[PDB]
Amino acid sequence: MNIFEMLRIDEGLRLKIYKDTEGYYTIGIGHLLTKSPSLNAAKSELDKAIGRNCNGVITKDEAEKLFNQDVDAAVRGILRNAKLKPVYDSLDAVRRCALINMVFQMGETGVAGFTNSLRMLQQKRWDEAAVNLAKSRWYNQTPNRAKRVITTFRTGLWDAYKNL
């Protein structure tokens, strides 16, 4: 299992503009287009993103291309971030993927706000950190996905995704 396979389980694949769990306009493998309410703003962002007139629909190919850009941007953002970088460096390869997953879902900023959990992960207090991560909007809004990520941080194994 790798980061791409993991995110693709969590996000799914949709070739037509769709709404987030959040109500936001998205396409592909969890690629947010706009937080704006107009399908029209969304369509516009889509064509800007792909470089063609898409009419709200993309190919698999284009979906994966956006996916490769998003994952790269997530990793680079972690590495540029003063709060994130140290945690990332301190973790093993599997847990590294769990932080990447959060950053992809919630952005650099959002994850950097989980001050106390970050602190515990750096200290390698896995069980404590898992309990602390669960106390969030994040877990309450998308509990099955949060729980997969959380188990990943707790165990350092890929089991949560085996099932799936």
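Here the Cβ of each residue, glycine as well, is placed from N, Cα and C on the backbone.
Annotation of the mutagenesis experiment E11 to Q in Swiss-Prot: Complete loss of activity. According to Swiss-Prot, the mutagenesis experiment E11 to N carries this note: Loss of 84% of enzymatic activity. For the mutagenesis result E11 to A, F, H, M or N, the note given in Swiss-Prot is Complete loss of enzymatic activity. For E11, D20, the entry in Swiss-Prot reads active site, proton donor/acceptor, with the evidence type experimental evidence. Quoting Swiss-Prot on the mutagenesis of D20 to C: Nearly no effet on specific enzymatic activity. What Swiss-Prot notes for the published mutagenesis of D20 to E or Q is this: Loss of 99% of enzymatic activity. Listed in Swiss-Prot is the mutagenesis experiment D20 to A, N, S or T, annotated as follows: Complete loss of enzymatic activity. In Swiss-Prot, a published mutagenesis experiment is listed as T26 to H, annotated Facilitates transglycosylation more effectively than hydrolysis; covalently bound substrate. Here the residue is the original one, while Swiss-Prot reports the published mutagenesis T26 to E with the comment Complete loss of activity at neutral pH; covalently bound substrate. Here Swiss-Prot describes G30 to F as a published mutagenesis experiment; the accompanying note says: Almost complete loss of enzymatic activity. The enzyme is destabilized by 1.5 kcal/mol. Annotation comment: Swiss-Prot describes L32, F104, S117, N132 as substrate binding site. Recorded in Swiss-Prot as a mutagenesis result, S117 to V carries the remark: 50-fold decrease in enzymatic activity. According to Swiss-Prot, the experimentally introduced change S117 to I is described as follows: 500-fold decrease in enzymatic activity. Per Swiss-Prot, mutagenesis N132 to M or F is noted as: 2-fold decrease in enzymatic activity. One entry in Swiss-Prot concerns the mutagenesis experiment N132 to I. Its note says: 5-fold decrease in enzymatic activity.
When secondary structure is read from DSSP and collapsed to three states, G30 (mutagenesis position) falls in the coil class. Most buried of the mutagenesis positions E11, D20, judged by other Cβ atoms within 10 Å, is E11. With the fewest other Cβ atoms inside 10 Å of its Cβ, the least crowded of the mutagenesis positions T26, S117 in this structure is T26. Long-range neighbours of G30 (mutagenesis position) (same chain, six or more residues apart, CB within less than 8 Å of its CB): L7, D10, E11, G12, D70, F104, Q105.
Neighbours of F104 (substrate binding site), defined as other CB atoms within 10 A of its CB across all chains, total 24. When Cα-Cα distances from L32 (substrate binding site) are compared across the mutagenesis positions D20, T26, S117, the shortest belongs to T26.
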